[PDB]
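Shown next, in structure tokens, is the structure this report addresses.
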Amino acid sequence: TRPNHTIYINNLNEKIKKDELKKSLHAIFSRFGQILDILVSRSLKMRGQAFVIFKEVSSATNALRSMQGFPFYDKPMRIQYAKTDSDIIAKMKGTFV
Amino acid sequence: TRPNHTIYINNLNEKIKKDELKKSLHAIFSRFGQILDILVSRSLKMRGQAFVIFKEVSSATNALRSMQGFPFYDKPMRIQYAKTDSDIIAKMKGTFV
Amino acid sequence: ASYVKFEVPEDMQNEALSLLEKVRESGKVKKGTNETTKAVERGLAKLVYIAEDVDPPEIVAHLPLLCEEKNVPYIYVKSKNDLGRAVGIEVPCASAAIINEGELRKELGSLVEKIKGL
RNA sequence: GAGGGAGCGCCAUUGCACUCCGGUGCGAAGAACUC
């Protein structure tokens, strides 16, 4: 997929409450640049994805080369770029990715 | 230092509240094995430091080698081993007094 | 003086503030005058505290009369500072309201049944 | 403003704990946050 300032992570641990999950993404991705918003899925039963929205695409691609496969809560993140404005739709629809 | 079940992390970002920080360190350290406890305080003398108590010292040394200098909250952690066993490790060998 | 509709004697005010120091660890109390005005019109309050020395009287002046309209007990206490340390906050507090009868209901029902006799 | 309900700054601190505990301005007379 072509670059985009939002990265789309899945294989996130589903069982983890979501404020904590957002904050733990922040813990590990603030290093790469200003985050406008962290957007996690909901919930618990369906799988786990989240969009982290960087403000500059170079930071997003930085997250992606670096944190690929990193074991977040003992589950290696499968990380790619978000597709054509997937994040703004996922925030609509209600419920939460 | 001699290896130890417990790692001593410092140069942590001190602006972050206690439970958020404990659960961010479980997020990035669970990977290396069972964590018996994570002890953080923000007393004047314990700002910016945390103790992570692994159950097997191999988890501690794999953790200390992998996460060395990892920018947690945009700040490279200093990981070394704890100088003395944590009380709970002490009781598991008992040793505790 | 003078949005106080009735006077109440010191040591009944003091089991009141100490009793409210003890209800936070069984039930639930709402602190500050916006959450207590909201405790009451929601229709949930079971007894509400008003400080006597709040300094634009109008901050709490509507509380006595919007306790009489839907029949909620209320008690006056002298310093907002003591109600502040009573509810557990670190500033002063103009008015509070217990909202859950977690387990001490007899001991406050007595206390209300002392509010009536004035 | 409507919601909301307790934090938000500054100075100092690089500090090895497992009884808790620096200073200080603002904050229930409403912090953060959402709209």
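Going by Swiss-Prot, the residues shown for chain A are 6-102, listed in order.
The deposited model was determined using X-ray crystallography, 3.0 Å.
In case you wondered, yes, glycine gets a Cβ from its N, Cα and C as well.
For the published mutagenesis A:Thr11 to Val, Swiss-Prot gives the following note: Abolishes RNA binding. All protein chains included, A:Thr11 (mutagenesis position) registers 21 other Cβ atoms within 10 Å of its own Cβ.
The 10 Å shell around the Cβ of A:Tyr13 (mutagenesis position) contains 23 further Cβ atoms across the protein chains shown. One entry in Swiss-Prot concerns the mutagenesis experiment A:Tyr13 to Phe. Its note says: Substantially reduces RNA binding.
A:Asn15 (mutagenesis position) carries a strand DSSP state (E or B). In Swiss-Prot, the entry for mutagenesis A:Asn15 to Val states: Abolishes RNA binding. The structure shown retains the original residue.
Here A:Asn16 (mutagenesis position) comes close to A:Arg52, A:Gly53, A:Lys80, A:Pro81, A:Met82, A:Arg83: these same-chain residues lie at least six apart in sequence, with C-beta atoms under 8 angstroms from its C-beta. Mutagenesis annotation in Swiss-Prot: A:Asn16 to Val, described as Substantially reduces RNA binding; the structure shown retains the original residue.
Under mutagenesis, Swiss-Prot gives A:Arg52 to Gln with this note: Abolishes RNA binding. Under the DSSP three-state reduction, A:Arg52 (mutagenesis position) is assigned to coil, being neither helix nor strand.
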Quiz prompt | Position of peak Cβ density within 10 Å, selected from the mutagenesis positions A:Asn15, A:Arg52 | solution = A:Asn15
